[PDB]
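Structure first, commentary second.
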Amino acid sequence: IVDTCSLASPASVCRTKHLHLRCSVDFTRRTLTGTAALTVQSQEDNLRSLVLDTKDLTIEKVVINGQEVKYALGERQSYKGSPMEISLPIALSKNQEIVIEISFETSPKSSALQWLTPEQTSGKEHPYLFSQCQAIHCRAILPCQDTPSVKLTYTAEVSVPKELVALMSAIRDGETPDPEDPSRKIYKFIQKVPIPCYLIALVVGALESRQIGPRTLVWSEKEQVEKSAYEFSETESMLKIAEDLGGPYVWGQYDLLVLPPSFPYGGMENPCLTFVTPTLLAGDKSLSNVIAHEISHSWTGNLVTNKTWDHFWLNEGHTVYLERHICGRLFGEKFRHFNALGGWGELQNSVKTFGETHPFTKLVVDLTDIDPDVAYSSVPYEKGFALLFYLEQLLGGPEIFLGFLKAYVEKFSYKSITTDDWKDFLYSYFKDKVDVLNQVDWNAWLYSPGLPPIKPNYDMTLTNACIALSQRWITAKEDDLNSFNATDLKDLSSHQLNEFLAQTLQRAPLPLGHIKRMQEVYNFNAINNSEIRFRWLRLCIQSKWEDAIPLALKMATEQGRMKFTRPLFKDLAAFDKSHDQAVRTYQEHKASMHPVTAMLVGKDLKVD
Ligand SMILES: COc1ccc(Cc2ccccc2)cc1
Ligand SMILES: [Zn+2]
């Protein structure tokens, strides 16, 4: 197996067993300066040199056995960064190990980091830093074998201003005043469980905590600590359910971190410290499905990981499957089917957006000369789940397939696998149903673009109310607009209301009078629920309602979740009345946007 996203030496040549990170965080220069001690094991005889992944890194020196050795940075290869060859002071035999201390310093243009000014935070007093290494941004923080095929434990000592707090994707290991600087603190961290390097995370800021479980603290600025602790109160309940589905939780502590609005994703599953968007603070725990998702990743993604990014569906596909199983335990089987069916609708949207023949709509992709951030979508999430949901109904139901999953997690625990690894074990587990498995169009499910060859069976109980009301609006005439009222939503949950907008959005645009009437009777402008508002504003913009232009521009910039920001900007760019505003608003905010988010929105707006 070849990782076409990495320029480092493959796992067949050498493997990094441990990392010791000793660095200091300079907010004045916006740089990370320190040393990275990599314990590397040779996988072949007579190993004299190895290559590492770097990206906008400044290398001072390389120390092995107390003496400096010769190193060389090759030319940059765009998004992959610059390869770093290191000359070993001794030829290594197989399984032989050495420790390599690399003195490095990050660039302010680190694609893995976003530096926030005090004004960009809640407290307005202190600066802020958070990392995002998924998929291949860890090289922009430190020199490494930036590949998920290599797992590694790590320890870290991080120096930050004494009035600030540092947190990493590891177990907290005490804090002390910096002996070299009285104005700073040193936070120590330890990760005893081997992780892929993309799971390395760091956050520095005026953070506070509040315990909500025996092994869970919620971290954020003081302004959001209390709201977050309430919003995520179901965390421990979800952990207990997840443990019952995938086996014991092996990370010891599961803390949550609520980041500033510019956090690119809904959630990052960093071990011991899950990163989440503040747009989950709906006030009624209604977006806690994301928490169940990130929790589930502790088994599918963190324990059994994809060997390359071509098999990324292994991570999210199974994780969504566990996620919706957790919500199934909490709110019933009909609720699980509700989210499952809605997820198919999301798959419909992604395929239609890319194209029926677009390579990014394949379950297993080919990221050769392809920036992973560009290819990222809901396809591996939903098509992956669609396959597993299809296999569930095909092999005897949920209880039986949940048996496979637990065996699957235990079989490939602490290991990196491929799709064929998964498929072979599937046939191995269900050996008495190989005739059933052979009826599966594997080539279409795994390697063919567009919608899956077959649609799973979904319960329609909670969805019927959505379809009924949406069809009313879509097929509505002018003398049907008056009969609409606020009573139409009396028996609709927040999820049903959101699905209603999702269904209606698929047939956008609607007549402008329909949308105006909809605001008059439903008052959707008053809803702060990010998911509901996002689809409501998209419906308005696509239906050419100029009144929603400042509202869409506001939400697109007051938060940075690419799930919301990117479709909002594109819709605003497709609307002639707001095209100039959209491009201008982007240009005025791009310097302060997340580096990855700023790049992608630029491509979407075609202002690159
Ligand atoms: C969340 O950060 C990322 C970005 C990109 C990838 C790679 C990928 C994307 C889509 C389909 C298959 C593989 C993985 C993680
Ligand atoms: Zn995920």
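Numbering of chain A is taken from Swiss-Prot, so the residues present carry the numbers 4-611, in order.
In case you wondered, yes, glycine gets a Cβ from its N, Cα and C as well.
These come from Swiss-Prot:
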BINDING   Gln135, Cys136, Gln137, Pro267, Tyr268, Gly269, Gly270, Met271, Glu272, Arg564, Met565, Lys566  peptide binding site
MUTAGEN   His140 to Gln  Aminopeptidase activity almost absent, but keeps LTA4 activity
MUTAGEN   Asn273 to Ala  No loss of epoxide hydrolase activity and aminopeptidase activity
MUTAGEN   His296 to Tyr  Complete loss of LTA4 hydrolase and peptidase enzyme activities
BINDING   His296, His300, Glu319  Zn(2+) binding site
MUTAGEN   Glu297 to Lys  Loss of epoxide hydrolase and aminopeptidase activities
MUTAGEN   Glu297 to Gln  Loss of aminopeptidase activity, but keeps LTA4 hydrolase activity
ACT_SITE  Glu297  active site, proton acceptor
MUTAGEN   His300 to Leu  Complete loss of LTA4 hydrolase and peptidase enzyme activities
MUTAGEN   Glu319 to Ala  Complete loss of LTA4 hydrolase and peptidase enzyme activities
MUTAGEN   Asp376 to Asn  Abolishes aminopeptidase activity. Decreased epoxide hydrolase activity
ACT_SITE  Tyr384  active site, proton donor
MUTAGEN   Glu385 to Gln  Reduced aminopeptidase activity. Minor effect on epoxide hydrolase activity
MUTAGEN   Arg564 to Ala, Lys or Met  Abolishes epoxide hydrolase activity. Reduced aminopeptidase activity
MUTAGEN   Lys566 to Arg  No effect on epoxide hydrolase and aminopeptidase activity
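Annotated features taken from Swiss-Prot, shown on the structure.
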residue	record	DSSP (3 states)
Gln135	peptide binding site	coil
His140	mutagenesis position	coil
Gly270	peptide binding site	strand
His296	mutagenesis position	helix
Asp376	mutagenesis position	helix
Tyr384	active site, proton donor	helix
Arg564	mutagenesis position	coil
C-beta crowding around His140 (mutagenesis position), within 10 angstroms: 25
When distances run from the Cα of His300 (mutagenesis position) to each of the binding-site residues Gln135, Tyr268, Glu272, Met565, the nearest one: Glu272
Listed mutagenesis positions with Cβ under 6 Å from ligand 2, out of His140, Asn273, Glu319: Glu319
Rounded Cα-Cα span from the residue listed as 'active site, proton donor' to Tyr268 (peptide binding site), Å: 14
Among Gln137, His140, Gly270, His296, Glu319, the recorded positions whose C-beta sits under 6 Å from ligand 1: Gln137
From recorded positions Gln135, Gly270, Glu385, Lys566, the one whose Cα lies nearest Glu319 (mutagenesis position): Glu385
Entries of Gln137, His296, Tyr384, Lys566 which, being recorded positions, have CA atoms within 10 angstroms of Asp376 (mutagenesis position): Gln137
CB contacts for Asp376 (mutagenesis position) [other CB atoms within 10 A, all chains]: 20
Other CB atoms, at most 10 A from the CB of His296 (mutagenesis position): 26
Euclidean distance between Cα atoms of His296 (mutagenesis position) and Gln137 (peptide binding site), Å: 16
Cα-nearest neighbour of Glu385 (mutagenesis position) within the listed recorded positions, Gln135, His140, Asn273, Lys566: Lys566
CB contacts for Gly270 (peptide binding site) [other CB atoms within 10 A, all chains]: 21
Same chain, 6+ residues apart, C-beta under 8 Å of the C-beta of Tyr384 (active site, proton donor), given in sequence order: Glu319, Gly320, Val323, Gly346, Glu349
Residues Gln135, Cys136, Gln137, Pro267, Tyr268, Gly269, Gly270, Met271, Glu272, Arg564, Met565, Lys566 binding peptide per the record - widest CA separation, whole Å: 18
For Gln137 (peptide binding site), the number of other Cβ atoms found within 10 Å of its own Cβ: 27
Environment of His296, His300, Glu319, the listed Zn(2+) site - residues of the same chain whose CB lies within 8 A of the CB centroid: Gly270, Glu272, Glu297, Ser299, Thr303, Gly304, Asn318, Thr322, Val323, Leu325, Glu326, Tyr384
Alpha-carbon distance [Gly270 (peptide binding site); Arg564 (mutagenesis position)] in Å: 10
